[PDB]
Amino acid sequence: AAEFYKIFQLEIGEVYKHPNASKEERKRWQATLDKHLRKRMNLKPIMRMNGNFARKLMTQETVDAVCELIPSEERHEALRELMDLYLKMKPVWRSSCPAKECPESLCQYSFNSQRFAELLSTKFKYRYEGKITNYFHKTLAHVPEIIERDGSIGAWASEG
DNA sequence: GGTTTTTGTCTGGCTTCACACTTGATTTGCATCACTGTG
DNA sequence: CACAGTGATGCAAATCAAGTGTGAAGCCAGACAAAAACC
């Protein structure tokens, strides 16, 4: 979700049309996103991101509120489908027992991963060519093997 | 079988607690509300 | 889909206070009378 914050922060300025930008433009995008977040979702800017911020910003209303700052309807649809895919994927690895708490999300995880992969490769070409983050690689590749090997993922987390 | 312990009873009579109703008049319990905090 | 708080508020539910005449239970008397675990 911190990387999604960065994605919104970069896309609010329409980087896909302007490949080059200055740190002043980056700070402008920072300020606009932070203001609109505090105005609509009642959040605050935080220096290093935490779990409560992650859960709040991984909501459909996050994109439903940030689309007002970007003009492109194609970008609106792309962000909406990206958020939908991530929210479908989250219960698989956050469930305390995915075999008896989200079988519908477990049965189509591979198809959702393929759709997310193709969307990242095509519609967000400006960031994910030759560089993909560790956590997206893990989430898109190794989750079904982990759930088949162990039985659950969220039970073995470090929140305790 | 003996021996000791462990429970059972006997009826008249005593105290002690629960209840039978009803109409309010409190007092107790538990869910709601949007949030933090360790990352 | 982290989970245990954080306190004020509000409504459902439990307890009760008033009245007297009952039932139901526990126990007192001293004595007689069956089960049961070791020889």
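Here Swiss-Prot sets the residue numbers for chain A, with the shown residues being 801-960 in order.
So how was this one determined? The header says electron microscopy, 3.4 Å.
Backbone N, Cα and C define each Cβ position, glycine as well.
Quick look at what Swiss-Prot lists:
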- A:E811 to Q: Loss of DNA-binding (MUTAGEN)
- A:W893 to A: Capable of nicking but defective for hairpinning (MUTAGEN)
- A:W893 to F: Capable of nicking and retains some hairpinning (MUTAGEN)
- A:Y935 to S or T: Capable of both nicking and hairpinning (MUTAGEN)
- A:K938 to A: Capable of nicking but defective for hairpinning (MUTAGEN)
- A:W956 to A: Deficient in both nicking and hairpin formation (MUTAGEN)
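For the mutagenesis positions A:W893, A:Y935, A:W956, the ranking by surrounding Cβ atoms (within 10 Å, all protein chains) places A:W893 first. Taking the mutagenesis positions A:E811, A:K938 in turn, the residue surrounded by the fewest other Cβ atoms inside 10 Å of its Cβ turns out to be A:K938. For A:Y935 (mutagenesis position), the spatially nearest entry among the mutagenesis positions A:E811, A:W893, A:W956 is A:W893, judged by CA separation. For the pair A:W956 (mutagenesis position) and A:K938 (mutagenesis position), the C-alpha distance works out to 16 angstrom. Note: the Cα of A:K938 (mutagenesis position) and the Cα of A:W893 (mutagenesis position) are spaced 11 Å from each other.
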